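Asker: Mind looking over this structure? Questions follow.
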Amino acid sequence: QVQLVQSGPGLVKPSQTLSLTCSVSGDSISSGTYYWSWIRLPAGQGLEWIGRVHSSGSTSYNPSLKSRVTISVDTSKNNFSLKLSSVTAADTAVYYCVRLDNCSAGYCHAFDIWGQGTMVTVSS
Amino acid sequence: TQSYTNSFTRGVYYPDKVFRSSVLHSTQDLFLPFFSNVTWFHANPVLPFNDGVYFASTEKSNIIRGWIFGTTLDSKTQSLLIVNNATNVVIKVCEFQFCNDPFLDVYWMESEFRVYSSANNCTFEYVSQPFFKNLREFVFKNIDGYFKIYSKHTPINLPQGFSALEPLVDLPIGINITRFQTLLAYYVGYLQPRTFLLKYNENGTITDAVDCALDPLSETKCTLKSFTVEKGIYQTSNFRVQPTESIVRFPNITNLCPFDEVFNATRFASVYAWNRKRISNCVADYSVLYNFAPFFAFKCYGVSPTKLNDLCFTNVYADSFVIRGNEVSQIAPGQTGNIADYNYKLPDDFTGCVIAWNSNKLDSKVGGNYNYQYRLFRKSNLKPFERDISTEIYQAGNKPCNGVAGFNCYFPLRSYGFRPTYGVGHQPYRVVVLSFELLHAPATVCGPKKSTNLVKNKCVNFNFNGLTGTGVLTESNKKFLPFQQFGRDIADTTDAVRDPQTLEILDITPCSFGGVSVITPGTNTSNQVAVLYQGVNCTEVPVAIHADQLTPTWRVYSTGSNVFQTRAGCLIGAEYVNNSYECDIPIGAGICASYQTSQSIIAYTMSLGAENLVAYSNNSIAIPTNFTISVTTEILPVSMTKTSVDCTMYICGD
Amino acid sequence: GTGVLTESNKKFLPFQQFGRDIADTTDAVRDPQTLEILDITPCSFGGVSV
Amino acid sequence: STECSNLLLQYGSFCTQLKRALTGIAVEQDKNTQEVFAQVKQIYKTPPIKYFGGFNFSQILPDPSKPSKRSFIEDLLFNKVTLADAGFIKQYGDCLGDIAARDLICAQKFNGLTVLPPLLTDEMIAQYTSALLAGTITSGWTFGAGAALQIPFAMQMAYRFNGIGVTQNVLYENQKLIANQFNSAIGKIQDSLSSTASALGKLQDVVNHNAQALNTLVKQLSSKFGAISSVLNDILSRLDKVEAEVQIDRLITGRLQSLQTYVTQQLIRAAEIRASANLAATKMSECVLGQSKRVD
Amino acid sequence: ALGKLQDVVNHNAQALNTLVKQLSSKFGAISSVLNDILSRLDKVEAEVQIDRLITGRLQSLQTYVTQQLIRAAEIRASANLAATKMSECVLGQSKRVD
Amino acid sequence: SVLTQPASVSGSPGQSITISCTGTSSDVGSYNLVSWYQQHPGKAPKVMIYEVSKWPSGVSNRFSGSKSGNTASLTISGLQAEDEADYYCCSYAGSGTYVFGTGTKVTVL
Ligand SMILES: *[C@@H]1O[C@H](CO)[C@@H](O)[C@H](O)[C@H]1NC(C)=O
Ligand SMILES: *[C@@H]1O[C@H](CO)[C@@H](O)[C@H](O)[C@H]1NC(C)=O
Ligand SMILES: *[C@@H]1O[C@H](CO)[C@@H](O)[C@H](O)[C@H]1NC(C)=O
Ligand SMILES: *[C@@H]1O[C@H](CO)[C@@H](O)[C@H](O)[C@H]1NC(C)=O
Ligand SMILES: *[C@@H]1O[C@H](CO)[C@@H](O)[C@H](O)[C@H]1NC(C)=O
Ligand SMILES: *[C@@H]1O[C@H](CO)[C@@H](O)[C@H](O)[C@H]1NC(C)=O
Ligand SMILES: *[C@@H]1O[C@H](CO)[C@@H](O)[C@H](O)[C@H]1NC(C)=O
């Protein structure tokens, strides 16, 4: 049973930085089998992929959001963290941490196990 | 009572029968690794055999009196039994029904019962002479259908000396042995494939050995082919990360190729009008072709028949026709003759297979089979895979024919006269030519190979549509165009590939590797060493708990030992100090190492000398008031040895 | 081979049938009938200058 | 490929001889540098007051600001020569992804060809040159023969004028003119090094020859040498054991020949470099540590 | 003390020993012993194996001679330096520093 | 970029509905790597289809996937009130990146 739990702050003013963190239980991120990605769902709009990290530290970011984004991983604590800066009314969304299977464990390029989601609100 | 202890340097035996004296000889064989963990049984389940067994016993009472080897240890399978009688030794390979706890009872007659209930269907017999404290050592190997036994007896005060085991007996018994048991405190160890450096003294005795894979110092000794090492840094073998898995990625193709209708055709085409069939979008099992026609063997060019099931092709072509036997040699690249010039031409760069078989019973008639024809006359040679089915009158002479045959106006086609009484060179032969198209466009014909999962970010063996290799697969940002299936680099090695099922582009990177250097003071000073992993970051230094995922088998604990990161690589086992000394052992990029006082190996930034502020000023001069007469030595080579080579004697002897 | 055969003082063990040298050439052999050890030496040779 | 390795074992000690020759060359390079630059028994330093009879040594004396402590002219020279591979650390990421394809160094490394760093760093060599310069301008030629004996720089120049057969009153009566001429000549050297783009041709030639030899070695891996393919994996996946062994033997013989050619050319070029280094060490002894009478 | 002269001697001895040890290489032949090839094979196949051995041993000789030529050039440069030092340091007093 | 998906689709019980998802020629028309996700309200998205037309273990066969040209399609046969969610399409866009659809609101009458 693989579980993903988010604990980041959900109240961030504009021109600040997010500090979202997602811990994983039931699996070792240090195994390198999966990628670990952050996906945002704004209200009204559809899902948006922000980026992904791998145990070795390699990352792949959404080209539009690449400038102001950083995704890191701690294998010691079995978690990965998202930092989105230049926060603006566009950034208020439900943020999920999700396990991505890159064909290494069966399913090819499928986001299978999703986190509960944290509502990040942007206001002064 | 199973305990565990250390084998030290025991268990070395003579690898062969060749006499050698005052030499160092390197041998790769099944040896008991130095300082291995052996099991001490003070005693009964049956122990495994593995690749080979080292057996030791310090007993004096002669209670241990033989061994049992086999797989099932029952009458279902043959089993080897060795019994050391008080006067002789008897070895048998009968099918014994061994007891669960066999042992030899004495009551003086020594009963062979209580070991086995029965000995049926015997197949071998052998009798010979029977085999402080007296340590007795044996090595049992089962290779090449041969059971080899080496042995030795040593007086002791497992000692830490050296004692080689002479070949005691060799038995030509081809039996399976995976388990063994002793017959009534003994030590049992297991052999591994190892390279040893053995020292033969003047009398021919092996008096010392070096286990190359034991540790960095032993690897240095094996590389230098010496038992002593001078102070310095030595480039030993390179570390390589070994692949964990093997992956196969083939296109999803379900249909079976219709080769049976190619081979099992009622009538074949004439060679001038040879039949061509296209094979595509199917799974091709080439091992079943042997069942369709009674041909003796394939004749393949650029490929081997037994490999055809591991490959994928864009398209396959099957060309079928009939010729006579003495023309079968013409169906080959770079050939000349009537068939090759005017009927069927293979390309010079042909990759494929030719299958020809005698068809006298089907293509011959008592009156002569005239249905099969060949072109005899043509103005020019055919191009490869070009078909000419014209029937125009051939104009050999300058006089025109006007479409009517005659003298110098021959009809271009002539008929074979296949008859059952002809010799084999004139009998009909049915020919099928398989032409393979490799690489380029996506494959549509593949062998019966099951596709695994596509594993990324790990060092794996990979097989993409027959393109094999080893490396790490990652997502690629190379902008492959839709028609492009793989990418190459300067060395003409594939570095990118399109996955046949997902159609994504994958980068292929070599698995982690690099050079290894061993830093040592003289072995006359210490056995401690440091290890430099050249041009690698200390974070990427190979740490491999498993012995099959890295080539250097010895392990120096990276985190455990001192770790320093120089621009020449990661140094493990030397402590970095902030003092500066004159360079002793050069590491590189200003870093040197030395064995210094507890004494250990220390790394340091080398010193260029002491600073000297010169008391310069506008009007100050230093003048010497005395002098020293100095005498110094300079040594210069002038000549070297003059050598002569008898070229013929060196190359050819006499 | 070709050479001069002499009595050998090499201490062949009973299981050993021949001896080799650095160049992997047989330099000693056990006679199959008498079981004695014989040294094999190359026949006399040398360079000539005029 | 283990099949290829087992076949290559049958060719004896050719690989070990090649490795030994390359190791000899590598050690000789550090020996060359040490013989040229480590000609000083102490790291001499000038006093903080930098007046030497009006001669301006500022562009050749060390610049304490920069991390390398190089002089201005040494900075110009260092920027004038572009090295192909320094021998320092290369991590995963520089040879992964789309960056390997645009770099020949990654292909060289992936095919077993690496560069070792020099024992002496550039900073250490600059320290040696600054010690030599401080010794020369503070003590003349005395530090080459024993302890550095300080002497005023104008008086040292008077000594040197005597060395070429000119009376020293000529130096003393023309001291300002001689200092100005030297300052202008140094400025011309600096301007020429700043402006002209190909002054250091010989060093660039050494670098280019090494890079070309390595690139030729890498490109030789795409030759078939009479085999069906230049790729061992294709041969092993397309052919059975015996015919694959034949093709692999052809590839092994060709690649062994290419390695031997590379090592032989390296040995010859190393001998030429060693002769140049011996000349440089002689010039350091006889032109820097003393005044020479040898014409030209 | 006399490291350079010992190095010259050692390099010569090592080159000769490597040349001798190269005679045990098979170079792709069935055997490194010509006598075994000639006693085990007929004329044509023995000729093939012998050609392999000949090519390998010829290459080893060529490598030895090339390395000898390069080392001889180095030795000649050292000897020329020694002769210059005999002329200028023993037969006269030198002004050349060092 | 985004994959054009209809804002909402509707259907009656027992009938199949086809939801489309159109991308460019470099994401949907370049790979067999189309995924489908279902979002019930107050929950996290759940993968229902991967690799265009493959079913994750424990997914009903009534959700079929297909691809034609630069468009992907999800077919729901035997529609019921259980299939009342928001349906998103995802495609691998190359270079390790992904593009998601706008989302379709399925309503059951
Ligand atoms: C012994 O039997 C096992 C199967 O139980 C087989 O895998 C193995 O190859 C056999 N070994 C010999 C030497 O016959
Ligand atoms: C060889 O045997 C003799 C006795 O025959 C003995 O004196 C000598 O020490 C032995 N050689 C060695 C190396 O021990
Ligand atoms: C080793 O890796 C770490 C983390 O990737 C990096 O910060 C460091 O610079 C590397 N070592 C060197 C010598 O660059
Ligand atoms: C050398 O100095 C550094 C501080 O720059 C310190 O971290 C290190 O521990 C010192 N090493 C020793 C051996 O004292
Ligand atoms: C040396 O002479 C120069 C030039 O006159 C002068 O500037 C400097 O101060 C003098 N140094 C001392 C220590 O008097
Ligand atoms: C010069 O040195 C020698 C030996 O070092 C010493 O005996 C002698 O007294 C010295 N002369 C003077 C004048 O200092
Ligand atoms: C020495 O030369 C530099 C550069 O040409 C110049 O800036 C500096 O002023 C000069 N020093 C003196 C004392 O003129």
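All residue numbers given for chain D refer to Swiss-Prot; the residues shown span 746-1041 in order.
Quick reminder: no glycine exception, Cβ is built from N, Cα and C everywhere.
For the natural variant D:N856 to K, Swiss-Prot gives this note: In strain: Omicron/BA.1. The structure shown keeps the original residue. The annotation that Swiss-Prot gives for the naturally occurring variant D:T859 to N reads: In strain: Lambda/C.37. Recorded in Swiss-Prot as a natural variant, D:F888 to L carries the remark: In strain: Eta/B.1.525. Quoted from Swiss-Prot, the note attached to the natural variant D:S982 to A states: In strain: Alpha/B.1.1.7. Under the heading of natural variants, Swiss-Prot lists D:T1027 to I and annotates it as follows: In strain: Gamma/P.1.
Tell me what's around each of these sites.
Answerer: Annotation for D:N856 (variant position): spatial neighbours D:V963, D:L966, criterion Cβ-Cβ under 8 Å with sequence separation of six or more. Taken residue by residue with DSSP, D:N856 (variant position) is part of neither helix nor strand, so it is coil.
Long-range neighbours of D:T859 (variant position) (same chain, six or more residues apart, CB within less than 8 Å of its CB): D:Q853.
Taking a C-beta cut-off of under 8 angstroms and a sequence separation of 6 or more, D:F888 (variant position) has the following same-chain neighbours: D:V785, D:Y789, D:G880, D:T881, D:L894, D:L1034.
Annotation for D:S982 (variant position): no spatial neighbours, criterion Cβ-Cβ under 8 Å with sequence separation of six or more. DSSP gives D:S982 (variant position) a helix state.
Within its own chain, D:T1027 (variant position) has no residue 6 or more apart in sequence whose C-beta sits under 8 angstroms from its own.
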Asker: In terms of Cβ proximity below 8 Å, which variant positions out of D:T859, D:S982, D:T1027 neighbour chain B?
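Answerer: Of D:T859, D:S982, D:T1027, the entries that lie near chain B are D:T859, D:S982.
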